[PDB]
Amino acid sequence: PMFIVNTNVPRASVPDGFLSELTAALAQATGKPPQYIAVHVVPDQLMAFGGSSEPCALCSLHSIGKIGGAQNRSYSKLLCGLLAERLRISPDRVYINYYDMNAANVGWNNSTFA
Amino acid sequence: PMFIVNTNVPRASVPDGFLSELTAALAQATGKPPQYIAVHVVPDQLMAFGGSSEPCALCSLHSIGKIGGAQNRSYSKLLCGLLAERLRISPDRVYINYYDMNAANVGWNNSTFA
Amino acid sequence: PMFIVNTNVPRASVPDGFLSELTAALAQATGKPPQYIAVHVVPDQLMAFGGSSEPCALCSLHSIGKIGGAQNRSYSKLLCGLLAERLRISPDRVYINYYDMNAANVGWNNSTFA
C-alpha cells in the first residue's frame, strides 16, 4: 500500500515520527506487513480547499485490494484523525482518493505483483 | 473536485489570484459549489514534454461524476486557456488526466462520500 | 505517455540527461513517438518505504493503451533498471503504478484525445 499526503502545512509543523506512525497505522489497518507500506508527505504546498488557504490536505491511498465501502470509511477516520492530531488539519479540509490497484498494474522489484 | 497542476514554470511566474481563479472556474464548470473545489499548483518542477524543457504542465482533475466525453473537452478548453493566459504554457504542452471517482472511494471528514 | 518519479534521492544525485534518457526509453518501450512522452522527476522527498528512509521511489506510468500484464512486466524491468543504475535505488524499494487511460479522459491541446 502507498499513502501520499500533499499539504500547505509547513515542513516545520510535521512532527518527528510522522512517517513512521503512518507506516505502522497503515500496516495495522490494511493487514499488510509494514515492509510493504510506502508513505510520502509533501508539505509547504500551494493549495486551496473551498477557496481558502487554511490548512488542508489532498491525499491518496493505493492498495492491491483491501479497498471498499466500509474499509475506506475506516481508513478515512484513521487518516483524518492523524492529520488532525499531528498536522492540525480539520477533517473537513481533507480529501483522500482511494485506488484499488490490479496486481498486474503494480510494478515492484523488476516485475509486477501479478 | 480536485485539480492539480504540476509545471516547470517557476513560482514567480504564477500570478496572484491563480488558485482563486481556478477555484471559481472549476465550480462553474462542474456545477459544484466552490466549497467542494480543491486546487493545487506545483511550480519549479523538473519535467520535460516531448523531450523539451519549454513550459509544460501535467495535470489531473478528479471528480465524483461530472466526467465524460463532452464535459472533459470543455474542461480541457477551459483549463488549457487558463494555463496559456496565466502561465504562458502552450496548450499542446499540457496533459490533463480525468478521473471519475466513485463516492465510496473518496474520503472526507472522517468518512467517505458513499 | 507520462512517467512520474517521486524519490528521496537528492536533486544533485539525479544525473544531467536523466529526463532525456527516460524520454527515449519510454518512446522505444511504448512504441510512441518521443513528442508524446512526458517525464517528471521529483527528488528530495520526505518518504519511507517499509519504514526505512533508504533510497526509494514511488512512480506512475499513464498511457492510452500499451498497458497490460506482459507490457507492465517489461516496463518494470526497464524502469527499475534505470532507477538502480542512475539513482542508485534498489528495485525492491520502487513501486510503479500503471494506468491505462481512456482517450476521452486525457486532455491535451484544448480538447481530449477522443
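Sequence positions for chain B are given in Swiss-Prot numbering; the residues included correspond to 2-115, in order.
Per the header: X-ray crystallography, 1.8 Å.
Quick reminder: no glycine exception, Cβ is built from N, Cα and C everywhere.
Copied over from Swiss-Prot, here are the features:
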{"type": "ACT_SITE", "residues": "B:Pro2", "note": "active site, proton acceptor"}
{"type": "BINDING", "residues": "B:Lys33, B:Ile65, B:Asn98", "note": "substrate binding site"}
{"type": "MUTAGEN", "residues": "B:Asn111 to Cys", "note": "Causes formation of interchain disulfide bonds with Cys-81 from another subunit"}
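Closeness to chain C is evaluated for the recorded positions B:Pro2, B:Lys33, B:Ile65, B:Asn98, B:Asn111 by Cβ distance, with values under 8 Å counted; counted residues in sequence order are B:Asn98. Cα spacing between B:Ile65 (substrate binding site) and B:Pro2 (active site, proton acceptor): 7 Å, rounded to the nearest whole number.
Distance noted between the C-alpha atoms of B:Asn111 (mutagenesis position) and B:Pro2 (active site, proton acceptor) is 18 Å. Note: B:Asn111, taken in sequence order from the recorded positions B:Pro2, B:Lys33, B:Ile65, B:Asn98, B:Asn111, have a C-beta within a distance under 8 Å of a chain A C-beta. When the alpha carbons of B:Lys33 (substrate binding site) and B:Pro2 (active site, proton acceptor) are compared, the span between them is 8 angstrom. Highest local Cβ density among the recorded positions B:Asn98, B:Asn111 belongs to B:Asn98, counted as other Cβ atoms within 10 Å over all protein chains shown. Cα-Cα distance from B:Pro2 (active site, proton acceptor) to B:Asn98 (substrate binding site): 13 Å (rounded to the nearest whole number).
Counting other Cβ atoms within 10 Å of each Cβ, the lowest count among the recorded positions B:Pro2, B:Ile65 belongs to B:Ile65. Between the two most distant C-alpha atoms of the annotated substrate binders (B:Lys33, B:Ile65, B:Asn98) there are 19 Å.
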